[PDB]
Amino acid sequence: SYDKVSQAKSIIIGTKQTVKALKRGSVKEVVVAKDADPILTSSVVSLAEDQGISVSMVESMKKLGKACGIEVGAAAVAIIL
RNA sequence: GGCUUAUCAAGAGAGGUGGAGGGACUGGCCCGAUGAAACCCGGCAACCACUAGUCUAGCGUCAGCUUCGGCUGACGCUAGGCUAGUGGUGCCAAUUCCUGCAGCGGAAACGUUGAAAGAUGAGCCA
Ligand SMILES: C[S@@+](CC[C@H](N)C(=O)[O-])C[C@H]1O[C@@H](n2cnc3c(N)ncnc32)[C@H](O)[C@@H]1O
Ligand SMILES: [Mg+2]
Ligand SMILES: [Mg+2]
Ligand SMILES: [Mg+2]
Ligand SMILES: [Mg+2]
Ligand SMILES: [Mg+2]
Ligand SMILES: [Mg+2]
Ligand SMILES: [Mg+2]
Ligand SMILES: [Mg+2]
Ligand SMILES: [Mg+2]
Ligand SMILES: [Mg+2]
Ligand SMILES: [Mg+2]
Ligand SMILES: [Mg+2]
Ligand SMILES: [Mg+2]
């Protein structure tokens, strides 16, 4: 649901900075795009699942970025709340 | 900050940190969360100073040679070029990424001349 993202108050964009947000429990939910390189995605589904944080999935990384205000596409987005 | 001048069609880490924009302006078109700027490391390059080493020439002192005018050698100095380090910069996607004023070749794509406007160094002025 790109809506949940386009509606979220605060959020982090991109894999690196998200994994970093997961590493401090500030994250409420995590959205990751299927079409993105798996080596990059599974990186977050693991840290996410292992922590017991909900993980949602969206078809495109180019639409995900659009939902964040970025103009280039994001592999994953953390929702800080 | 400005003026003068030189250069700008090559080269340079799938890097660390970092977090949202960058490519001067211009109209584009590129680059960016698969990570922009900045900082650091690393590299390219050789513009300024210095340090050597190297080559060249004139010159000198000694030394051989002399087909006797003159060559050759070491060494020293002066001068210059090259390379290698220091220190100072600069630079590390797309020709100065393309257009910006005026032309050139070509059938077009494309290539290209000079400016304009920038960028960097050096020397002055602030
Ligand atoms: C295009 S500009 C800038 C070049 C840039 N610094 C480079 O290394 O690619 C060319 C001028 O930069 C100056 N410059 C300063 N540092 C330089 C360097 N390391 N290598 C070449 N040029 C340099 C020179 O005066 C030269 O004429
Ligand atoms: Mg100023
Ligand atoms: Mg000016
Ligand atoms: Mg030219
Ligand atoms: Mg980088
Ligand atoms: Mg911040
Ligand atoms: Mg990074
Ligand atoms: Mg050499
Ligand atoms: Mg680099
Ligand atoms: Mg024209
Ligand atoms: Mg013509
Ligand atoms: Mg056309
Ligand atoms: Mg043209
Ligand atoms: Mg000019």
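All chain A residue numbers match Swiss-Prot; in order, they span 2-82.
Quick check of the header: X-ray crystallography, 2.8 Å.
Each Cβ is built from the backbone N, Cα and C atoms, and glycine gets one as well.
Per Swiss-Prot, these features apply:
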| type | residues | note |
| --- | --- | --- |
| MUTAGEN | A:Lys17 to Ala | No effect |
| MUTAGEN | A:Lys21 to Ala | No effect |
| MUTAGEN | A:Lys24 to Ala | Decreased ribosomal association |
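Its own atom aside, the Cβ of A:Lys24 (mutagenesis position) has 11 Cβ atoms within 10 angstroms in the protein chains shown. Checked against ligand 12, the mutagenesis positions A:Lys17, A:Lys21, A:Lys24 give no residue with a Cβ less than 6 Å away from one of its atoms.
Secondary structure at A:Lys24 (mutagenesis position), as computed by DSSP, is coil. Note: the Cα of A:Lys24 (mutagenesis position) and the Cα of A:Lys17 (mutagenesis position) are spaced 11 Å from each other.
All protein chains considered, the CB of A:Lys17 (mutagenesis position) has 14 other CB atoms within 10 Å.
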